[PDB]
Amino acid sequence: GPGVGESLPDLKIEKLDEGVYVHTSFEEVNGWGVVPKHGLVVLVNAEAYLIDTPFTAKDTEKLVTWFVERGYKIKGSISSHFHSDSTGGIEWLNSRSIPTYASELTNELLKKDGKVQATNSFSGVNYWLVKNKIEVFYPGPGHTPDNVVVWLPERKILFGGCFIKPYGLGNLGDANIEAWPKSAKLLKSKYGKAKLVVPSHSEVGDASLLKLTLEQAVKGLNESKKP
Amino acid sequence: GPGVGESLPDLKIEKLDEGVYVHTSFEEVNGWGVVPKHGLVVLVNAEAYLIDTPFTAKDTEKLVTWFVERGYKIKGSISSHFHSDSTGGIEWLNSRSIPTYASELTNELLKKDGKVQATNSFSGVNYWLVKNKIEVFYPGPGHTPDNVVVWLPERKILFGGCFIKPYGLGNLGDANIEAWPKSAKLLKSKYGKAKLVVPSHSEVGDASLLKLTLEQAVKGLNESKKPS
Ligand SMILES: O=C1CCc2cc(-c3csc(COc4ccccc4)n3)ccc2N1
Ligand SMILES: O=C1CCc2cc(-c3csc(COc4ccccc4)n3)ccc2N1
Ligand SMILES: [Zn+2]
Ligand SMILES: [Zn+2]
Ligand SMILES: [Zn+2]
Ligand SMILES: [Zn+2]
C-alpha cells in the first residue's frame, strides 16, 4: 500500500562471502504475508555495487548510508527486472547521481508503467557490468519478460533474482509460463556449478536451487494447461 | 474494510510432495491487508489427515469435499494451536463425526475462550498422530503457550505452524516472548535436517527458516525488554 508498514522488520545486511553482502528488505504484500526481498552489495576496489535495490527509497538510503559511512562509496546499482522490489530505489539513486543500470527492455517496462528509468541501459543477452567480476545474463522470459541474472565469476555466486523460485513461482501477474521451463533449463546448464544461488524471495542455496526452479516451472506450465 | 461483495482469494490446494498437500485460506486483517494461512493435508493410502483446519466452517467443508471426491476417507484433523486459523472448522468436523485432535492445553484454551473443543486430546511432548508417519512435537511456548509442530519423518517436512516466524513474530497478544528463544533453539536443534519447513503465514522454505525464527525470537525478546 502507499503507507509505511510500521511493524515490518528493518533492513538487514549480512556478509555472504568475501566480496559480497546480502541485503534483505521487507514489505507487506496483499495476499502473501510479509515478503522478504534479497539483493546484493558487491565490493570492487572497495566501492559498492548494488545488485537490485530494496523495495523502497527509505531502505535504499539506509543501505547506501551503511556502506558510505564505512568508506564504501557507491559505484552503481543494477536492477534485475522492472518490479519495484528490484527497482524501487532507482529514483533515490538517480537523485544522488549514482549511476543506475537496467536492460533496455526493463527500462521500457518501467516507462510503460510511468516509473523512473535507470540512467544506463544495455541491449542484448550478456553485459559485463564489471569485466570478470559482475556479469549480467538474460536466460529468456520467466517470472517476467525482462528478468536477468547477475553472475560473480570469482565467487561462483549467482544472483537469480525473482527468476529463481524453488518452492513455487510467486506472483504470476507478469510471468511467461510457456517460456519459463526453457529459460530455467538454459540457466541451469550455464550455471550448474555455482557455489551459491541467491533467490529474491527465498534464502540462499546451492546450485540445486536451479533444478528446483526448473521443476517448479515445468509444474506450473502443466497445471496451467487445464481444467 | 473490503466491500460486502468482496470475497478474499479462494481456498487453494497444492501438491507439495508425494504424500502431502498445502491448503491456503485467507482472512483480512483490517488495514494490514489479506493474509494467507497454510495447513497440510497428509495422505496415508487413501486416508487423509488435516493438519490445521481453515479459518472457517465453509473452507473446512471445501477442503474436505475436495479430498472426498478424489476418493479419500477423512480420518481426522489436528490443530497446531488454539487460534481460529488452526481450529476454526473443528465445530464443523465434529458435526460430521470426523475425529478432531488437539493438545490438552489447546483444548483447555478453546474451552476458556468459549470455543468448541476437539474431541480427542493428547498430552506429552511427542505424540504420534499416525505411527511412523505423522508426529506432533511441543517445542515449548512461543507464538502461544500451546503451539505444536507436525513432522513427516518420511518426507522430512516440518509443518511449523504459527511458531515459525522468519520475518517477524507477528501479533504477541497471546505469546510467551520470554520462552520463545529457548523453544526456537530446541526446535532448531531437533529438526535442523528438515528438507522443507512450512510456516502458517509465509511461504515454504528449507531448514533455514528454523534459524530465522530463532533470530526473530531473540530480537523480539530484546525489543520488548529495552526500557524505551
Ligand atoms: O511446488 C509447489 C507449488 C507452489 C507452492 C505454494 C505453497 C503455498 C502455500 S500457501 C501459499 C500462499 O499462496 C497464495 C495466497 C494467496 C493468493 C495466492 C497464493 N503458497 C505451498 C507449496 C507449493 N509448492
Ligand atoms: O510492487 C509490487 C508488489 C511486490 C511484488 C512481488 C512480485 C513477485 C513476483 S514473484 C514473487 C514471489 O513472492 C513470494 C515468494 C514467497 C513468498 C511470498 C511471496 N513476488 C512481483 C512484483 C511485485 N510488485
Ligand atoms: Zn518480480
Ligand atoms: Zn520479486
Ligand atoms: Zn495463532
Ligand atoms: Zn496463525
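All positions are counted from 1 along the displayed chain.
Determination method: X-ray crystallography, 2.0 Å.
Quick reminder: no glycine exception, Cβ is built from N, Cα and C everywhere.
Annotation comment: Swiss-Prot describes A:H81, A:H83, A:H143 as Zn(2+) 1 binding site, evidence class experimental evidence. The Cβ of A:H83 (Zn(2+) 1 binding site) lies under 8 Å from the Cβ of A:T144, A:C162, A:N171, A:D174, each of which sits 6+ residues away along the same chain. Taken residue by residue with DSSP, A:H83 (Zn(2+) 1 binding site) is part of neither helix nor strand, so it is coil.
Mutagenesis annotation in Swiss-Prot: A:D85 to A (Swiss-Prot position 99), described as Almost abolishes catalytic activity against cephaloridine and imipenem; drastically reduces catalytic activity against nitrocefin and benzylpenicillin. Only one Zn(II) ion is retained in the active site, in vitro; the structure shown retains the original residue. Under a cutoff of 8 A between CB atoms, and with a sequence separation of 6+ in the same chain, the neighbours of A:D85 (mutagenesis position) are A:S25, A:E27, A:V35, A:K37, A:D52, A:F55, A:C162, A:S200.
Experimental mutagenesis at this site is recorded by Swiss-Prot as A:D85 to E (Swiss-Prot position 99), annotated: Drastically reduces catalytic activity against cephaloridine, imipenem, nitrocefin and benzylpenicillin. Despite mutation, two Zn(II) ions are retained in the active site, in vitro.
Secondary structure at A:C162 (Zn(2+) 2 binding site), as computed by DSSP, is coil. The feature Zn(2+) 2 binding site is assigned by Swiss-Prot to A:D85, A:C162, A:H201.
One mutagenesis experiment named in Swiss-Prot is A:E91 to G (Swiss-Prot position 105), and its note says No effect on catalytic activity against ampicillin, various cephalosporins, or imipenem. No effect on resistance to ampicillin, aztreonam, various cephalosporins, or imipenem, in JM83 E.coli strain. Neighbour list (A:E91 (mutagenesis position), Cβ cut-off 8 Å, at least 6 residues apart, same chain): A:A57, A:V116.
The beta-lactam binding site annotation in Swiss-Prot covers A:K165, A:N171. There are 26 other CB atoms within 10 A of the CB of A:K165 (beta-lactam binding site), with all protein chains counted.
With a cut-off of 6 Å between Cβ and the nearest atom of ligand 4, the recorded positions A:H81, A:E91, A:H143, A:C162, A:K165, A:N171 reduce to A:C162. Each of the binding-site residues A:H81, A:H143, A:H201 was scored by how many other Cβ atoms lie within 10 Å of its Cβ, and the smallest score goes to A:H201. Neighbours of A:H201 (Zn(2+) 2 binding site) among the binding-site residues A:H81, A:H143, A:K165, defined as a Cα within 10 Å of its Cα, are A:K165. Same-chain residues with CB within 8 A of the center of the A:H81, A:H83, A:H143 CB atoms, the Zn(2+) 1 site residues themselves not counted, are A:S80, A:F82, A:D85, A:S86, A:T144, A:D146, A:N147, A:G161, A:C162, A:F163, A:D174, A:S200. Not a single one of the recorded positions among A:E91, A:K165, A:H201 has a C-beta coming within less than 6 Å of an atom of ligand 3. For the pair formed by A:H143 (Zn(2+) 1 binding site) and A:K165 (beta-lactam binding site), distance between Cα atoms is given as 9 Å, rounded to the nearest Å. Among the recorded positions A:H81, A:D85, A:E91, A:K165, the residues whose Cβ sits under 6 Å from any atom of ligand 2 are A:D85.
Cβ packing within 10 Å was compared across the binding-site residues A:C162, A:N171, and the lowest neighbour count falls to A:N171.
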